[PDB]
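Participant: Let me give you the structure first, and then I'll get to my questions.
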Amino acid sequence: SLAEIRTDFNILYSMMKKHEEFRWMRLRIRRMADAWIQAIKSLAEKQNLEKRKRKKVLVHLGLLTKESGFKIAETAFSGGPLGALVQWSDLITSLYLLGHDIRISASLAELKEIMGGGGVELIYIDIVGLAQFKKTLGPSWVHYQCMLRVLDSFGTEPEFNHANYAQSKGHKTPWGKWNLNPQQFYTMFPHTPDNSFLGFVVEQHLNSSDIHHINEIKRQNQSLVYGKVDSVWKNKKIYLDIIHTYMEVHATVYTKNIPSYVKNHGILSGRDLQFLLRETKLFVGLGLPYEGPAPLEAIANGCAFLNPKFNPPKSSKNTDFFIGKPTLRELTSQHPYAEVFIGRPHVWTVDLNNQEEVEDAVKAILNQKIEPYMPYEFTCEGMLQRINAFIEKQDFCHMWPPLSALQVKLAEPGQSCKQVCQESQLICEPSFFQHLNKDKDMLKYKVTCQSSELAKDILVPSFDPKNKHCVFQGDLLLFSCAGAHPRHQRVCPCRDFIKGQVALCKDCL
Ligand SMILES: O=c1ccn([C@@H]2O[C@H](COP(=O)(O)OP(=O)(O)O)[C@@H](O)[C@H]2O)c(=O)[nH]1
Ligand SMILES: OC[C@H]1O[C@H](O)[C@@H](O)[C@@H](O)[C@@H]1O
């Protein structure tokens, strides 16, 4: 039985009216419905969407179980976290439009019931939910393991995913050690090439008459602070004052930390928030929270984003929030994606403590022409293409990307495979490590092994050019885009990517 694209949302609304928790998600969908429907039709017109098998898909939202104790549903409308719920909403909508057979679960009862009656070919779950899956199913949970796609915002690096290696390194993460293929982890932003980038869609309501008259609509000296709760505002006053010299400063806050001059609007409904963004020249980052959606929404509406620079980068080594996350990734700014893949004039990444630099950025932004912008990968059509490619082409059970995409590179000592790929405008592709892990295979890529040994280490395969000595991976679950060798070179698998669609190679569709 073959999937048919859907262009009507009534079945979806009915499925989401089954739990109150889904209420917030259901409303965002309704606001974005016409965009979604334009996008599935446009994709079907550009690319052949026929001949897809209709999948039975479990979607288990562990974060919405009582049993998790997360209280996300509870605070959804009153200024709590929404990033995750944005992502889930967009994933469900995508699956529905592509014509799959979605069974949504927010409870142990439903999880048990859907798995109970068989058929399931694909499972979207979070880490909290994955623990529940293992516990509910007992030992046969491993039978489903290759169908798992695990929503994990900040990402999982190989050294935390391999249970035995993580313990040999003393890592106490409660989040790691599932022993999956790390490409099964689905992230919020393309920051972890050991994982896959899932993302979400950036909500925007600018017609092309809004964009032509955007200069009438936007008040040139209006800034808005990013930061829904009071805590995030501690010790920002110098920064805010420099901004307040040039611009009014507005906030949407659910207050001891906020100066008297700030103009508060409270927490706004999605529509009202979108209008406030459309009238705003400058969205002001305070440092927290890390890697959320809100800055991209502002950029889509023509705001510049002032992005706090982190020198040293923040990570588990230096920031409590990061301790125990199953990754050693370092953030160079509040929103590294915004910093690296968007940049000026939309994104000004600045040292909050450099008054001169802050002042120059504010005066610059004040003087910039308004240019609303969205990377393609965060549109409806671009997210549909990405997830459609993943469902049709990612298989961890029984060759994608195809070998023709492989471009081998040598990281220097002190540089990771992530880095050397990125420096040549490529991205690391962990599925190709298996093709560069033997004497023969090396010769090809213009490195000669005068002696090899095996090792079980994330930093290998490695090459010493002085000694012509090669080390190969002994444990194939330890292949790792993350990690730099302190003294040797790494042999690194890179691939190309489509403009504005970093998850997909040119030949991947
Ligand atoms: O007054 C507000 C402020 C924010 N948001 C939304 O809350 C979401 C979460 O954005 P943020 O980057 O703050 O991430 P979080 O930390 O909540 O995951 C975004 O879609 C914002 O538009 C909202 O609905 N009303
Ligand atoms: O991870 C989601 C959520 O988990 C905890 O249980 C809560 O107390 C929150 O502070 C946190 O954000």
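These residue numbers are counts, starting from 1, taken along the chain as shown.
Cβ atoms here come from the backbone N, Cα and C positions, even for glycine.
So Swiss-Prot says this about it:
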BINDING   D152, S153, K325  substrate binding site
BINDING   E297  UDP-N-acetyl-alpha-D-glucosamine binding site
MUTAGEN   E67 to A (Swiss-Prot position 280)  Decreased catalytic activity
MUTAGEN   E74 to A (Swiss-Prot position 287)  Decreased catalytic activity
MUTAGEN   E203 to A (Swiss-Prot position 429)  Decreased catalytic activity
MUTAGEN   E291 to A (Swiss-Prot position 520)  Loss of catalytic activity
MUTAGEN   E297 to A (Swiss-Prot position 526)  Loss of catalytic activity
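Thinking about packing and proximity, how do these listed features fit into the structure?
Facilitator: In this structure, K325 (substrate binding site) belongs to neither helix nor strand by DSSP; it is coil. All protein chains considered, the CB of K325 (substrate binding site) has 22 other CB atoms within 10 Å.
In the structure as shown, the Cβ atom of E297 (mutagenesis position) sits within 10 Å of 21 other Cβ atoms.
Sequence-distant neighbours of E67 (mutagenesis position) (same chain, 6+ residues apart, CB-CB distance under 8 A): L108, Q132.
In the three-state DSSP scheme, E74 (mutagenesis position) falls into the helix class. The number of other CB atoms found within 10 A of the CB of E74 (mutagenesis position), across every protein chain shown, is 10.
Its Cβ placed at the centre, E203 (mutagenesis position) has 23 other Cβ atoms within 10 Å.
Residue density at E291 (mutagenesis position): 20 other Cβ atoms are found within 10 A of its Cβ, drawing on all protein chains shown.
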Participant: Quick check on the gap: 3 residues absent, flanked by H398 and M399. Distance between their CA atoms in Å?
Facilitator: 10
Participant: For a quick check of understanding: among the binding-site residues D152, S153, which residue's Cβ has the most other Cβ atoms within 10 Å?
Facilitator: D152
Participant: Do you have the Cα distance in Å for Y254 and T255? The stretch of 3 residues between them isn't modelled.
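Facilitator: Once the 3 missing residues are skipped, the Cα atoms sit 8 Å apart.
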Participant: For substrate, what surrounds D152, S153, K325 with a Cβ no more than 8 Å from their Cβ centroid?
Facilitator: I127, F154, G155, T156, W175, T187, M188, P326, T327
Participant: Measuring Cα to Cα, how many angstrom lie between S153 (substrate binding site) and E74 (mutagenesis position)?
Facilitator: 20
Participant: Can you tell me which of these recorded positions sit near ligand 1, meaning the Cβ is under 6 Å from at least one of its atoms: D152, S153, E291, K325?
Facilitator: none
